[PDB]
Amino acid sequence: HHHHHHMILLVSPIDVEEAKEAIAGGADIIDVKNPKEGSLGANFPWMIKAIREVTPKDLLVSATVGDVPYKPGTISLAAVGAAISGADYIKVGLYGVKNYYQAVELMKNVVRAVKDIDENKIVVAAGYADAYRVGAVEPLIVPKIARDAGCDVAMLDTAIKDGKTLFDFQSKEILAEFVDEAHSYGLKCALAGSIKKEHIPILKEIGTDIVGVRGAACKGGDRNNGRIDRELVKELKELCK
Amino acid sequence: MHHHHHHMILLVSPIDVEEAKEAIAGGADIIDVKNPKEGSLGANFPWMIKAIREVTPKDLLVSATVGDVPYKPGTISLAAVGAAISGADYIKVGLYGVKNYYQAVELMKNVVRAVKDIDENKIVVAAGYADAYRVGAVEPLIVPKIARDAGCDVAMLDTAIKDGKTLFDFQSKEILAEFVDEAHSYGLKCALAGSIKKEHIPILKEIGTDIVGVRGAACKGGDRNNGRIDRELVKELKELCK
Amino acid sequence: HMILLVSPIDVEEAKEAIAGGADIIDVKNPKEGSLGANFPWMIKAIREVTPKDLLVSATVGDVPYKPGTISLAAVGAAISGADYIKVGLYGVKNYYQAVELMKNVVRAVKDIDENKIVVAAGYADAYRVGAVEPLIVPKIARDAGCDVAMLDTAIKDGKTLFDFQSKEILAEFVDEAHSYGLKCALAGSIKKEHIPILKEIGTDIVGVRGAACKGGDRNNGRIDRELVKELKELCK
Amino acid sequence: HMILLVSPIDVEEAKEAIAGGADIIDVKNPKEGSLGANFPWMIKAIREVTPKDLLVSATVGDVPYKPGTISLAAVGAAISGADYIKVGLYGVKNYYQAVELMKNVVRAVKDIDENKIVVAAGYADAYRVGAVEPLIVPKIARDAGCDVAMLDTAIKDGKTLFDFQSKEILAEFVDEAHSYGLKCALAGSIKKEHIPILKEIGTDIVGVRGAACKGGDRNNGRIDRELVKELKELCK
Amino acid sequence: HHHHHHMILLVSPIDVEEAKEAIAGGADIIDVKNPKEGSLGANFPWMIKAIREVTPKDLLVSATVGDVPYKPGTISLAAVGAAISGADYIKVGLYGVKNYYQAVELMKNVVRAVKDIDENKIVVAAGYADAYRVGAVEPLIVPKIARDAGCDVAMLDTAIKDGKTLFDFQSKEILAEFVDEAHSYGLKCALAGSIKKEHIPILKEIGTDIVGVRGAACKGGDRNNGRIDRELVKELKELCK
Amino acid sequence: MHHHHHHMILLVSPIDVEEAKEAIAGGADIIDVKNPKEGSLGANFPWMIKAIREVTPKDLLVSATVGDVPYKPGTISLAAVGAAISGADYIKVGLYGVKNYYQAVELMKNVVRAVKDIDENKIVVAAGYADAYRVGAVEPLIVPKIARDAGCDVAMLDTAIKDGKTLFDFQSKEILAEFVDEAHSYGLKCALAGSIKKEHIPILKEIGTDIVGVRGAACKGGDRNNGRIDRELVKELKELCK
């Protein structure tokens, strides 16, 4: 069935000034990532810390640990590093994990590492809508991975940043089934992947909980001319109402 | 250099709390928390590093690996914070996915900053593979320059593939001696590992190695996977390192 | 109750499976892979020798992502006498590629005879060969209009269905297929000891080769009627 | 004299080739590769629309080394209405693999109708895709019992048959096929200017798509009857 | 048709003593190769020279330039190096060359380099009976490559030294056609590939011109226990009569 | 080291006799016979090396590449004999397929023996790739030690992939200066190339480079494939090297 519930806005800045613009426009979650290391590339402990310091205590600070290989120990340590640096919401890009079992094994360890620091901290299992292009775990099993590993959020994003969006890799129907499945497990659902303002009603209709933006919040959109503008964030925030 | 007697620090690598207790009882100087299931320098879990630190006497050091790392400075910096916060005094980075000098220095500079920002007294180890060519890892011979230029404390070598072939099957005594001298001229300490057997100890002592790393030689059956760390074997090794 | 599927490689092996009480006679060629295709003449020879009350199954291969070729091969298997047409989802990498290929196979088969069965088969150990995730096979079968959602093993190294999938996940796969109105078939070096577990989880069809072969050896041994008689009793 | 083969992708394109005077109507699917297979229903629809005095050709694909699957696909193409059955020797790496696959396709096709033609097709640019050496295709066709030895290009980047094979080597290929009692078919972005050269060397069948398409573009353009009329005149 | 003509015996030694044993048994061609660098691995200029010095002037000294990549310039220079070092008969292993055109291009340059030094020196185009295992040029087109490049000999050998022979990769019929084809071009034919004494009558029957042996001339046969024995060479030489 | 003025030997790489005549007329010190069709340090033919030697004045040196070589010591030793016999005084080996120090030293030792056995006065150049990581070639930074241990005369760097990226896009001025100093401390000469432009000449002079290698900068259109060696461009370069 159709939905018309509020969606939380997650904005991905690369520095402190970008984050201040995201905060001023009304973003709910300030996401610390590093596109240079991939789709969900990890930033540095000092950048997470600087962004936490600047971000009001009522907003969440999010941090990616990377487009991860199947290395549970390394990724559990990296999640501790992100949590200790001030992240409340930790994203794991399920890139090098090839199946359900490898993904659940890695995620169970990240959940333990994070919840041992603070039980209130959020663990996000992120899959790639275009996983076939990088050989990543099937995006369609991400709600079951999140469910079985004890995560809080089932998420999708795009691995290759070539201008192709979430909607170029997954149908509205399959995305609706992904959202419903995550919800039936008691999980929240976050969607990203070069999301444009025109995609927001489609995402609201299918009952997405969280929407992630970078390009749509940038004045140019592209890596060269694009800088996060508060007015663009305000526009997005209004479409999420 | 060629030393007639040379004291070496003994590093033993356990996988759990009971193995760590055996390495402590045998007289190991450094207790190295690793996970062979994830590779040569595979990372263990934050809770395991903490449990081993808790059981290790305060006069001894706890070492931990962050993995056979890809070129991901952000991820590895975060992992180094995780290892340091969990109780490691000595943080080891396996330079596996890094392909050249520049990638290795860039990654290591960030790990050094991440670790020193927690505690300036914590040690950062840049580890290369003696058999790097077999896995496409950065040339082992440039590891002293990487450690020097990234601000690390230790230049190290180990083997990537655990097929029974040792450090000495990949590097000559002469080249290993030049590696030790080069590390020392940069004000760095030198650690050597790679299926090191008790017979290798006099050779490593001669070349001036500061730290010797073992797992297999300290394991009951001899096998580093099938067998478990035995205090008696650690004791025999500790005597040879004196 | 569970249906027993036995996989022979020739006419004498098919006769041995029939005599033992196998419900479905599956024509495959292990030389071409896990679900390797046999020849049109072999499918016809086996159909001819199989009693009319029993079903003849045939694999089209461990298929690449080539909808046209596989649709033509499915026509070839159906025309040769196959009742059940099995597709090994090997070269297909995701949900969309698998649904696209399967939709075309379903159309090709149903255009010949609407009563013929289409089986979407995934690999329990897909990660070892880079095949489509086995856990999405019930959704693929549902969306392509197939009749059976199936799992088997891609690499025949002695590792079984149970070495790659937990009883819990296998039970969820069966329930999911059933909720879509599909039948469920399970294989992958299945031994006699696995039969009560597969029965418990509600599997409709169990597929065997090795367990039906004399020296246990699927690659050096041959189908024996006594072994097929024992598996049939265990299936009841 | 040279026989003109035109490759349409649908019923309207086939009608355009027929109206222009094409001798052989070749059903292929460029989306699946150079000799990608179309669907059983498309081969049937094209056969239905083609006058009985003209031949219908169909590709089974840029095939992997899977004799069973390709034999079944060859049955599917033959049953669907194909008179000429074309096999793209892509995944086969040597003489032995190619002969083994082709022998099985020949048996599958001749078992349906002894009058149906089997075409062993190699790639003039095989080195680019790691396919079997094109120069041994006449011996493969001879030893597998095929009727036609053929060449085409695997990668459709604008490079032609003549960019990969010399006139001299192509003439030797034609002579070799003829000495084995085989017919020879040549394709690979063939343009109208290539027709006198192919005629000189003694080629029996010339295969076109691009030259028959409006914007020259095979991937954006469609078969035009006027272009097929011009190629037919040049073939006389 | 069947044949019963004399076949020339080519023996492959690794050092000067092995070559002295080959000479004493009656070998016709003393082949200088280096199995450490592959099937037709190249030995060193000094080893070729040492073997030439020891070999009577009426016997030919043969030398391989390697299991070659598609590098015409390097291989032409290496053929000059082998010819200048005392080789009269130069073998090129067509390993990295992928088709007819690459093979003819490389071979034409080797022929020019060698014939410019001495027109009487022999150029051998060698293909691999098991080429599919290494991705080498199709062995069946080697007579046409040799013909079009102006070589003197069309040859086959095995690329992988796992105990599988020439007869495990090519049928007697296809090998007979290869010999007949080379002969119809005015070329000589050389065959090798773990050739055992039992294979010699089959090779004589099909009219092979030259037979190459290493293992069959060694007392053990295997790399560890195998050293060329003059009695073994004498036995082979008698089967070649 | 940092030199205020430093004379550099100018090496120009022609592909045929007419290009060689243009490089001679422009004042090139070394005439380098290469074949870009076979790679960065692709080998030309024995007859081309001979034809170029014949046309080159006796006071100038003729250089020739043996290729972007695989690890095949026998083949490369034979190729080095071929280049030397054909008229090259200066033999360049591209360390491409060699993966480590040991493979590189083993290959180079054999090339040195093959060349010196013909003429002890002939020069052996061990060439590494500044961008080795892009092709999986041996680490460029160990090339001075390879040249030292194999008994070569020159330690050299060039670029493997000709995509417009230069020596300076892969190696810092500082690391290049250390490479030159290291080569000099071993008694070796240093040659540097890799899409070197006229603007790079003062930098290479400053770091103490002995030989500078060019093709593109001496080519009429600027393009090293599309264009041809022009005497005027060689003359402008020769003046900057003075």
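Heads up, residue numbers simply count up from 1 along the chain you see.
Even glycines carry a Cβ here, placed using N, Cα and C.
In three-state terms derived from DSSP, B:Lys34 (mutagenesis position) belongs to neither a helical nor a strand segment and is classed as coil. Sequence annotations record features per position, and here Swiss-Prot assigns active site, schiff-base intermediate with substrate to B:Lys34 based on sequence analysis.
As annotated by Swiss-Prot, active site, proton acceptor applies to B:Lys92, with the evidence given as sequence analysis. Spatially close to B:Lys92 (mutagenesis position) yet at least six residues away along the chain are B:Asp32, B:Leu41, B:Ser63, B:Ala64, B:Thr65, B:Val66, B:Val125, B:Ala127, B:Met156, judged by Cβ distances under 8 angstroms.
What Swiss-Prot notes for the published mutagenesis of B:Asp32 to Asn (Swiss-Prot position 25) is this: Lack of activity.
The annotation that Swiss-Prot gives for the mutagenesis experiment B:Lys34 to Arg (Swiss-Prot position 27) reads: Lack of activity. Using a 10 Å Cβ-Cβ cutoff, B:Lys34 (mutagenesis position) registers 25 neighbours.
One mutagenesis experiment catalogued in Swiss-Prot, B:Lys92 to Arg (Swiss-Prot position 85), is accompanied by this note: Lack of activity.
The Cβ of B:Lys162 (mutagenesis position) has 16 neighbouring Cβ atoms from other residues within 10 Å, across all protein chains displayed. The note that Swiss-Prot attaches to the published mutagenesis B:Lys162 to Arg (Swiss-Prot position 155) is: Almost no change in activity.
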- Rounded to an integer, what is the Cα-Cα distance in Å between B:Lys162 (mutagenesis position) and B:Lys34 (mutagenesis position)? 14
- Query: Do the mutagenesis positions B:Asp32, B:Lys34, B:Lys92, B:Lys162 include any whose Cβ comes within less than 8 Å of a Cβ in chain A, and which?
  - Reply: none
